[PDB]
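Structure first, commentary second.
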4 protein chains.
Amino acid sequence: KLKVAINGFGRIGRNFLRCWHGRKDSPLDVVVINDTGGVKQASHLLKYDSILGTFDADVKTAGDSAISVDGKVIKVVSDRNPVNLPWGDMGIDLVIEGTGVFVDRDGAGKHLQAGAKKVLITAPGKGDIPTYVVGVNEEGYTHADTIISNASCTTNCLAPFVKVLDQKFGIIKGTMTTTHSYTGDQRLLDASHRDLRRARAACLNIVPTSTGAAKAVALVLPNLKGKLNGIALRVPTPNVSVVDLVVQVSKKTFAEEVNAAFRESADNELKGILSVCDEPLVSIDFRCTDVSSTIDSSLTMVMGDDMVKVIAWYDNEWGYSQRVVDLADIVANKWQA
Amino acid sequence: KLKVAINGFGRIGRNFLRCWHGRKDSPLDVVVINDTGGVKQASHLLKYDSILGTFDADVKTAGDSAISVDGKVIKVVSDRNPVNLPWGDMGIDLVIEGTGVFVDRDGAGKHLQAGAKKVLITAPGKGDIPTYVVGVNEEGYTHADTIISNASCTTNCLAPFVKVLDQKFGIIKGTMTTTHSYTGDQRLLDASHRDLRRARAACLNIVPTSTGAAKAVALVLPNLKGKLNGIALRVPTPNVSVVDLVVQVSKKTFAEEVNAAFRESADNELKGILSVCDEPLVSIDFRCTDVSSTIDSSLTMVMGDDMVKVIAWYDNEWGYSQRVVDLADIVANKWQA
Amino acid sequence: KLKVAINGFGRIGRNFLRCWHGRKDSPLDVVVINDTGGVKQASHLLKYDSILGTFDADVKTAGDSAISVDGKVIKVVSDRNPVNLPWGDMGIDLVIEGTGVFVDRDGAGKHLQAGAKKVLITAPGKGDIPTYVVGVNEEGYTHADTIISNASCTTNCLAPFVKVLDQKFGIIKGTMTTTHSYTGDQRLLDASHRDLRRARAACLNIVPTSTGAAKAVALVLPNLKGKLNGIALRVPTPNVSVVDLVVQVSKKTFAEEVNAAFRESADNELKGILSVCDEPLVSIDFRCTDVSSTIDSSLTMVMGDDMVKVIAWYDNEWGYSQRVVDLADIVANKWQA
Amino acid sequence: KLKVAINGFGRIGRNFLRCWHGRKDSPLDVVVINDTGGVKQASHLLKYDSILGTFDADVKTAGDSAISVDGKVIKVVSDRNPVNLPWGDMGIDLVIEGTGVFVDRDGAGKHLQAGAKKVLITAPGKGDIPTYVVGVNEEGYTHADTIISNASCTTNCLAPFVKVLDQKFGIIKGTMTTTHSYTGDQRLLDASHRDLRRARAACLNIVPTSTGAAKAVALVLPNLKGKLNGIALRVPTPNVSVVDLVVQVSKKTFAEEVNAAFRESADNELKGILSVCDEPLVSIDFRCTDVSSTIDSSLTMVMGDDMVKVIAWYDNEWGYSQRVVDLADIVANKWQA
Ligand SMILES: NC(=O)c1ccc[n+]([C@@H]2O[C@H](COP(=O)([O-])OP(=O)(O)OC[C@H]3O[C@@H](n4cnc5c(N)ncnc54)[C@H](O)[C@@H]3O)[C@@H](O)[C@H]2O)c1
Ligand SMILES: NC(=O)c1ccc[n+]([C@@H]2O[C@H](COP(=O)([O-])OP(=O)(O)OC[C@H]3O[C@@H](n4cnc5c(N)ncnc54)[C@H](O)[C@@H]3O)[C@@H](O)[C@H]2O)c1
Ligand SMILES: NC(=O)c1ccc[n+]([C@@H]2O[C@H](COP(=O)([O-])OP(=O)(O)OC[C@H]3O[C@@H](n4cnc5c(N)ncnc54)[C@H](O)[C@@H]3O)[C@@H](O)[C@H]2O)c1
Ligand SMILES: NC(=O)c1ccc[n+]([C@@H]2O[C@H](COP(=O)([O-])OP(=O)(O)OC[C@H]3O[C@@H](n4cnc5c(N)ncnc54)[C@H](O)[C@@H]3O)[C@@H](O)[C@H]2O)c1
C-alpha cells in the first residue's frame, strides 16, 4: 500500500528486497529500483548471491526496463542524480536510500526535489537527521520527518543491549570494538581511498578504521551522551560481525546476572530484536539471523565487580535489512508516508 | 635520460616504479605521476604494500605536489582527463598508461594531444596498436610507433614458451586455461559489473571469465594465427597466476624432451624471460620473480605422443612490470622517444 | 531396512548422513557412527556446518553413547582400529568407509573381520577393489563384491560426460586439470606432509597435486584405458570444484553440437547425474547441487574441429555424497548386503 | 657454544631457526632437530615458507639424517617419544620444546630423562614451571630452573606495555581481547577438536576461543594478580595479531599522555621489546617485526578520564621467536645450561 522506491540496489538494497519478500501481509509495495548498473545485473544479482545463496523465487528480466519476482514486475531506472528521478511522476511515497553517497540533508533531500514524499537512509545520517533503532527509540518517530536514518549496523547491534545494561546497572563510561566483516567500501587490493587503512587489501589484513556507532548510540539513548567511544577492526570474512563492549557500571554484578538480564528483555520488550545464545558457535552460524543482536552468553565477563564485558553477534547485512523493513513498516503505519 | 610519466599509480603503476627503482643505470627518468587520488596516497601506498611488503627506501610527501623516493622528487598531478595533462609543458617523452581505461587509440591518443611524444599501454591495445612481448617480438619495434602495447600478463607468460614449442615441435592447434589471481577489476562483494561473473565476490569464488591472451599470442607469433584460444579462471589468491596449455604438435615427443627444449632456451635466447623450475613449489614461492614465465617441469605431460600439456607460473604484477620497464628501456634505446 | 554403519564422521560422513536424511523412503537404516572424536562433537558438527549451514532438524546428544536426529537415535562408538568394532554384534550390513585411511583391501577388510557383511569406500580403492560411478557403470555391480569403491569426486564429475563424448565423438586421447577446493588433507599453515605441495598453507596458495581421477576414469569406462591423464590445482575455496577437460576426438564437431549432445543425455540416461547450465554463474552458485557434474555450456570450445574443451562444475562434498547414498541404495536393492 | 636441540620443527621451530640464523655472534649452537616428519620436509619447509618467503640461504638435504644451512650441518632425528631422544649421547644442553604437546612437567621432563640438561617451552607451561617474558621479568631467571616457559605470544605482547601502564597509572582492573591470526591448532574445515569452536573452518569464521594470556600476565607481573582476564577472536589471517586492552587506572590521564609514556619506555628500558607506531598501517605491515609489541598510537582512547584503551600489534610467529632466541641467549649467559 505504501509506494516504495529502492535507490542503490547493492548489498543492502538487495537484502532489503529479499527480507521484504519473505514478510507476510507487508504494508509496503516496492515499485521501483534505481541503480547505475542495468536491468540484467539487477535481475542476475538478485537471483544469485555469494552470501545468501540462490533466491528461491522466479526472477527474470522484463523487457528493458523492469524485472519480475514471482510475477510481480518492478520498474528499473538508472539515474546517477537523484533529482532526475521520476519519484513525483510515479507517486513514490518512500525512498530507501542505500547508495551510501546521499547521507546528508542536501544529498538525500534531492529525492524530495524529484517528488518523493519521504526518505529513509540505510545508514547514519550526517547533520540534523532523526535516527532510529527499532526496539530502542522507534516510538519517537513522527510522520513529520521527511528524512530519517536507520543508523549503522553496529549501532543496531549495540544499542539494544546497551539499553538493558544502562536500565539495570547504570553505565558510567564505556568503550567498544567491532571485529567487522569487510564491505564494499574497502578495496579488494591496495588502491586509493580517503581512509589510508581501508585502502589496503581487505581479505589480507586486519584493518583498523573509525566508527561513529558508539557516539551514535547516544542519539538513540540520550542518557549515554559522551559516555561511549570505540573503533572497528575489519577482518577477512564476507558477512557477519561481532561487537565487544566494555563498560564500568554503577551496580556491582557478575556475568550470569548480566546474562539473565539480557534473557529477560529478549523474552519481552526486545523479543525479535535481541537474542541470547548459549551454544559455542562461530560467526557463520549467525548468518541470516533476523534479530539485530545476539549475546554470546558464555563470553560474558565481569572484572572488579563493575567492569562488564559483553560479546554480541550480528548479521550486518540481513539483520540490519530486517530492521530497515521494520522501520519502513512503521513509516507505513504512521500514515501514507 | 628519457622523461617518463606514469598515468595511473595503481598495482601496475606502483610495481613499475619499484621495478625501475631496483634497476642499475636505467635510461629512464620518472618525473611525473598522475593518478586521481592524492599525494598522501601515492606516497603511502608506494611505501606500504600488502603484496610486496614495505618499500625499502625513504618515501615521503614533498609539499602538496610531489613525493620523494630516496631524495629523488617526483611531481604528482591529478587529472582524470589525459588531454588536460601537462605532458607537453614538462616535455614528457614517454607516458606509461596503466589506468586500464585508455587502451584504444582515441583514449591513449589523448596523452599525445596533451604533449607527450609516445605512449606505452600496460595492457592489450584495442584496435590497431602494435603489441610487443619482450623476448618474442620486441625486435620488430620501431621508434615511429606513437602508441604501443605490452600485452597482458598472461600473454607474456604464454608467448615465450609457446614460441619454443612451435619452433621445435610445430603447433597444430591448442587451448589454454589460466588459474588467475583476482585483480582490481573484480568486485570484493557481489556488485554491478558488465561481466556478470566478475561481478561476484572475488575471494569467495572460482570465477570463469574471458581472456584474449590466447588470440593475442598470434599478434606476437603470427605463425599461430587462429590456432589458439582459452579462458581464465579467477581464484582467491591476491597475486601470482598459472597457465595450463594443451597443444597438439606435429613432431611426436615426450615430457622430458619438451622440458629439455625449454631449458635450452631458458639458458640462451630466453634467458631472463623464461625459467624452468624442478622443485615442487606452490604459487607463493613464485612471488617477486623477474622472469615472465616459469615452467613447472614435473607437471609437464604428453598424451598420445603429440598432445603436450605445460604448466607455467607467473607473477602477474611484478614479472609483468619488469617487462614494462624492459620495453621502456627499448624505447629509450631507439632514440629519444 | 539395510543396517548401515558410518566409519569416519568427517566431511563425507556428515554430508552422507544429511543427504540420506533428505531422501524419501530410503532402503537404508543408519544405526551406528564410529569416529575417534566424541558424541558431543558428532552432535555439534552435524548440527552446525560452515558449508551447509545449520542442519534443519532436531539434533542432540543422547546419553554418552548416542545422538538423535529428529527422534531417531544413532549409536556412537569410538574405535581407531576397525577390527575392534561391534559390527558383527550389531549385525551391520554395510559399512560406509569414509576415514580416508582404509582404502586398500587389508585395511577395509578389517570391517569384515569385525563382522560387517560389506564395505563401501567413499574414495578410490587401492589394489583390486571394484569401483563404480553411478550413471556410468553401476549396472556391473554384483552382491558378491564384499568391498567396493565409489571412486573420487573428480572421477564422478568427469566420467559422466566423458562417456557421452566417447559415445558420440570417439575420444582418441585427452588430458584434464581440476581447479579444486581445498580439503582436510591439506595443511592450514605450512606443515609436514608426504606431499611437499599439499604441505603448504592451503588458503594462501594455488597448490598443484596429483590425481588418479583421469586414469580412474578408465576403470569405469574401459574403452578409455591409457587415453587420459591429468592433475589437480588446489585453490582457496572451501567447497565446489571445476574440471577442465581437453580431448582430441575422431568426429569433427563444434561447441554447440557438443553442448547439444550433453543436453540429450542430461534429459535421458544421465538425468539426475549430469546437468547443463547456460547461465553465467560462479562456483558458489553450484553449492548443494545433487548432480555430480554440470557443464558450463558457454565455456565449451572446439579448436581445429577435433580438439574439444569442456568445463564442468561439481560440489565435491554434497554431490559426491548423493552418489554414495545412491550406490548404497543399489547395494540395498541387490539383496541384504 | 650452547648445544641446542629443537623439538618440533613447526611454525615456531622453523621461525626460531631463522631468527637465530640472522643473529650475530650467537652464544647458541643448534645441532639437532627432532620432528616426526622426515629430512626432506625439514629441508624443504625451512627453505620455502608461505609467510616468510624463500629463506635467503643455501638449504639442502645432507644424506638421510641431516640438513645443512649455508654449510652448517644439523642432525635430524625422528622420535615421537622424547624419552628415546639421543639428548644425553649428543650432550644436548638446551632443548627448545615447540611441539605443543609437552607443556607440563612430566611431558617436558622427558627430555631430561633422555639426557638434556634443560628445557625451554615455547608456550605457557602447565603447572609449576617458571615463565618469563623478556623485558618484563627475565632478570628473575636462575640457572637452577630445569624447565622454563617463554609464555604465549599474546602474553609477550601484552605484558610489556601492561607493565608501563601499571607503573605510571596504576591498574585497578582490566580486560582484553585479541583478534588473532589462525594457527595450526585450528581446523582447515569443520573437523573434530576438543574446542567446539576451534573445530570450525578457520578461514571462514571469526572464532571465539579461550586464552590464559591475561591471567598469565600476572605470572610475570605479580602486582596484577586477579586483575585481568580476556578472550581470543581467531580470524582468517595467516600471521600477525592484535591485542585490545581496556583498563581502569588510578591516575586520571588522557590518550596522548598514555602514548607518551609508551614512547618513554620504548626509547629506554623496553627498547627492542616495545615500539610505538604513528602511521596508519594494517596487519600485514607488521609482518616480520622483531619487537614483541607495537602500540598503534592513533587508536589509543581514554574514557571518563580513567578507562584506558590500547591497541597493539604483534607478529605472533616471528616476534615471539625472536623472544625465544633472546631467552635462550640468557640461558646461555647464565652458565652452560
Ligand atoms: N554492507 C553492510 O553490512 C551495511 C550495513 C549497514 C548499513 N550499510 C550502509 O548502506 C549503504 C550501502 O552499503 P552497501 O554495502 O550495500 O554498498 P554497495 O556498494 O553494495 O551498494 C551501493 C549501491 O548503490 C549504487 N550506487 C552508487 N552510487 C549511486 C548513485 N549516484 N545513484 C544510484 N545508485 C548508486 C551502486 O552501484 C551499488 O549497487 C552505505 O551507506 C553503508 O554504510 C551497509
Ligand atoms: N594486476 C595485474 O596483474 C595486471 C597485469 C597486467 C596488465 N594489467 C593491466 O594494467 C591496467 C591497470 O591494472 P591495475 O591492476 O594496476 O589496476 P588498478 O586499479 O590498481 O590501477 C588503476 C589506477 O589508475 C587510476 N585511474 C583510474 N582511472 C583514471 C583516470 N581517468 N585518470 C587517472 N588515473 C586513473 C586508479 O585510481 C588506479 O590507481 C589494466 O589495463 C590491466 O588490465 C594488470
Ligand atoms: N572432501 C571431499 O570433497 C571428498 C570428496 C570425495 C571423496 N573424499 C574422500 O573421503 C575420505 C574422507 O575425506 P573427508 O574430507 O571427509 O575427510 P575428513 O578429515 O573430514 O574426515 C575423516 C574423518 O575420519 C575420522 N578418522 C580418521 N582416522 C580414523 C580412524 N582410524 N578411525 C575412525 N575414524 C577415523 C576423522 O576424525 C574424521 O572425522 C577420504 O578418503 C577422501 O579422499 C573426500
Ligand atoms: N603459531 C604461533 O603463533 C605460536 C606463537 C607462540 C607460541 N606457540 C606455541 O608453540 C607450539 C607449537 O606451535 P606451532 O604453531 O609451531 O605448531 P606446529 O603444528 O606448526 O608445530 C608443531 C610441530 O611439532 C611436531 N610434533 C607434534 N608432535 C610431536 C611429537 N610427539 N614429537 C616430535 N614432533 C612432534 C609437528 O609435526 C610440527 O612440526 C604450541 O605449544 C603453541 O602454543 C605458537
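If you go along the chain as it appears here, the first residue is 1 and each next one adds 1.
This entry, so its header tells us, was determined using X-ray crystallography, 2.6 Å.
For all residues, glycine too, the Cβ spot is worked out from N, Cα and C.
What Swiss-Prot lists as NADP(+) binding site is B:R11, B:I12, B:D35, B:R80, B:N316, and the listing cites experimental evidence. Here Swiss-Prot describes B:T36 to A (Swiss-Prot position 101) as a published mutagenesis experiment; the accompanying note says: Reduced affinity for NADP, and slight increase of the affinity for NAD. Residues annotated as D-glyceraldehyde 3-phosphate binding site in Swiss-Prot: B:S152, B:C153, B:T154, B:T183, B:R198, B:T211, B:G212, B:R234. According to Swiss-Prot, the feature active site, nucleophile maps to B:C153. Recorded in Swiss-Prot as a mutagenesis result, B:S192 to A (Swiss-Prot position 257) carries the remark: Reduced affinity for NADP, and slight increase of the affinity for NAD.
Recorded features from Swiss-Prot, shown on the structure.
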residue	record	DSSP class
B:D35	NADP(+) binding site	coil
B:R80	NADP(+) binding site	coil
B:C153	D-glyceraldehyde 3-phosphate binding site	helix
B:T183	D-glyceraldehyde 3-phosphate binding site	coil
B:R198	D-glyceraldehyde 3-phosphate binding site	coil
B:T211	D-glyceraldehyde 3-phosphate binding site	coil
B:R234	D-glyceraldehyde 3-phosphate binding site	strand
Pairwise Cα distance for B:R198 (D-glyceraldehyde 3-phosphate binding site)/B:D35 (NADP(+) binding site) [Å, integer]: 24
For B:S152 (D-glyceraldehyde 3-phosphate binding site), the one of B:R11, B:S192, B:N316 that lies nearest, given that the recorded positions are compared by Cα: B:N316
For B:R80 (NADP(+) binding site), the one of B:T36, B:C153, B:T183, B:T211, B:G212 that lies nearest, given that the recorded positions are compared by Cα: B:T36
Proximal to chain A - recorded positions among B:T36, B:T183, B:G212, B:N316, CB under 8 Å: B:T36, B:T183
List of residues, in chain order, with Cβ under 8 A from that of B:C153 (D-glyceraldehyde 3-phosphate binding site) and at least 6 apart: B:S241, B:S292, B:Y314, B:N316, B:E317, B:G319, B:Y320
Max pairwise CA distance, angstrom, over record-listed D-glyceraldehyde 3-phosphate binders B:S152, B:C153, B:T154, B:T183, B:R198, B:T211, B:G212, B:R234: 18
Inter-residue Cα distance where the pair is B:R234 (D-glyceraldehyde 3-phosphate binding site) and B:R11 (NADP(+) binding site), in Å: 17
DSSP three-state assignment (helix, strand or coil) for B:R11 (NADP(+) binding site): helix
Neighbourhood of ligand 1 - binding-site residues from B:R11, B:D35, B:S152, B:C153, B:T154 with Cβ under 6 Å: none
B:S192 (mutagenesis position), number of other Cβ atoms within 10 Å: 18
Residue among the binding-site residues B:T154, B:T183, B:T211 whose Cβ has the most other Cβ atoms within 10 Å: B:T154
By Cα-Cα distance, the member of recorded positions B:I12, B:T36, B:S192 nearest B:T154 (D-glyceraldehyde 3-phosphate binding site): B:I12
Pairwise Cα distance for B:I12 (NADP(+) binding site)/B:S192 (mutagenesis position) [Å, integer]: 24
Residue among binding-site residues B:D35, B:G212, B:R234 with Cα closest to the Cα of B:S192 (mutagenesis position): B:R234
Neighbouring C-beta atoms (10 Å sphere around the C-beta of B:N316 (NADP(+) binding site)): 25
B:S192 (mutagenesis position): secondary structure state under DSSP, collapsed to three categories: coil
C-alpha spacing of B:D35 (NADP(+) binding site) relative to B:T183 (D-glyceraldehyde 3-phosphate binding site), in angstrom: 18
